[PDB]
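Down below is the structure, laid out as structure tokens.
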Amino acid sequence: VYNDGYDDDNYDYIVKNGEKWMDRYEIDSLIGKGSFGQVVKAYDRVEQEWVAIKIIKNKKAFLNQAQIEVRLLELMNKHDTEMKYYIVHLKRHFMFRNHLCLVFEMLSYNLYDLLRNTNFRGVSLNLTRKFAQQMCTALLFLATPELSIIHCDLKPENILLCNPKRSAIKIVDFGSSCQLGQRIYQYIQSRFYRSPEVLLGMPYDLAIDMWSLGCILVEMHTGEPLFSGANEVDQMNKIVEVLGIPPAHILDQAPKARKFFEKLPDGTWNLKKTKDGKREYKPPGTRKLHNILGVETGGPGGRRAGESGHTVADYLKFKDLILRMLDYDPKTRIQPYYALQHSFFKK
Ligand SMILES: O=c1ccccc2[nH]c3c(Cl)cccc3c12
């Protein structure tokens, strides 16, 4: 018997379609999962609108983290009252049968689902530009000094369409988020979207979100993750295939440097040594983004050959922007304000 038979063995609330809470919320159905718990679709009889309700796990550590989430959402929504900065709206929260319940506006499906709808053909560079511009603008919001918020888990599943016919988006799931002052985890971000500084055990700031976004935009256009590591070692290696060996001034300050690399007597770094003539990775920097994107060959896989809004010049700009976002150095990685000024976004 977990929580008088309301929970399961994983601290999640056993959801029941048609159930009605507090003479207010008619529960329609389950529509999301996460480490945090579950999200359900519900009708709010009082306000007379569909909502989404995040049902946090009934367990101390989860509840505590969700309380941080709430603080940051409420802090964001208070600045963005007009709802023009692409951040989901927290309508209210309540405790119900020992679970914290967060009530958000209802939204459509996420960008992973959108990619899946084209059978991972990827979406157009025109639509990619639109998502890029909205996300940079959202990331600029988070960068306002009074917020200074690191989302910490950007990925396609956490960017959602407002409406399925339209290109407007909102960022959701601030359940791993923190402010620039109060950083509390070392192992953060979804692995494909994890920055080098986090892989390397280093301190991190808002620039980890920009890294993640760089990875996201490429995926939105090619249909597959740019760096799809099966574990941290594979991840770091896949980054090195495209961008080369991280600079020495970084690896010299990196606690986990020796998990992936070796420092030679003359002070330079290589990939850690490999057994018995085993070969698995392309040599450093030889997996060119130029080729991944199909800059001069009709886009990714040649699938955009002779389509408008997919010229070579369009791609060269896109590529340039993406490499600025994937700068190894967090201090020089492009920041939201300057990203919006990039030639990729020219009217
Ligand atoms: O915060 C989330 C986290 C994870 C997974 C799914 C998810 N769907 C949502 C919808 Cl429709 C509205 C608002 C939030 C979400 C949400």
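In chain A, numbers come from Swiss-Prot; the residues present are 135-481, in order.
Quick reminder: no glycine exception, Cβ is built from N, Cα and C everywhere.
What Swiss-Prot records for this protein:
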| type | residues | note |
| --- | --- | --- |
| ACT_SITE | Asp287 | active site, proton acceptor |
| BINDING | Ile165, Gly166, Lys167, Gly168, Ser169, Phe170, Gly171, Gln172, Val173, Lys188, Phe238, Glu239, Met240, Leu241 | ATP binding site |
| DOMAIN | 159-479 | domain 'Protein kinase' |
| MUTAGEN | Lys188 to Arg | Abolished protein kinase activity |
| MUTAGEN | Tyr321 to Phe | Mildly reduces kinase activity. Does not abolish autophosphorylation on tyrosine residues |
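Locations of recorded Swiss-Prot features on the structure.
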| residue | record | Cβ contacts under 8 Å, 6 or more apart |
| --- | --- | --- |
| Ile165 | ATP binding site | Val173, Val174, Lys175, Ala186 |
| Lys167 | ATP binding site | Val173 |
| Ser169 | ATP binding site | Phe196, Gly309 |
| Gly171 | ATP binding site | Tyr145, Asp146, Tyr147, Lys188, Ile189, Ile190, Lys191, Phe196, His233 |
| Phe238 | ATP binding site | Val185, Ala186, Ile187, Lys188, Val222, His223, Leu224, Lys225, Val306 |
| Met240 | ATP binding site | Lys175, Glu183, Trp184, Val185, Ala186 |
| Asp287 | active site, proton acceptor | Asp307, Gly309, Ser310, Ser311, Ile322, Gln323, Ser324, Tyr327 |
| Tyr321 | mutagenesis position | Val332 |
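Around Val173 (ATP binding site), a 10 Å sphere centred on its CB holds 20 further CB atoms from the protein chains shown. Secondary structure from DSSP puts the residue listed as 'active site, proton acceptor' in coil. Only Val173, of the recorded positions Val173, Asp287, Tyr321, place a Cβ under 6 Å from an atom of ligand 1. The ATP-binding residues named in the record, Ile165, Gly166, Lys167, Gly168, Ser169, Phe170, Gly171, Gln172, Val173, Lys188, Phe238, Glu239, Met240, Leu241, extend over a maximum Cα to Cα distance of 21 Å. There are 24 other CB atoms within 10 A of the CB of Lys188 (mutagenesis position), with all protein chains counted. In three-state terms derived from DSSP, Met240 (ATP binding site) belongs to neither a helical nor a strand segment and is classed as coil. When secondary structure is read from DSSP and collapsed to three states, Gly171 (ATP binding site) falls in the strand class. Mapped onto three states, the DSSP output places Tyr321 (mutagenesis position) in coil.
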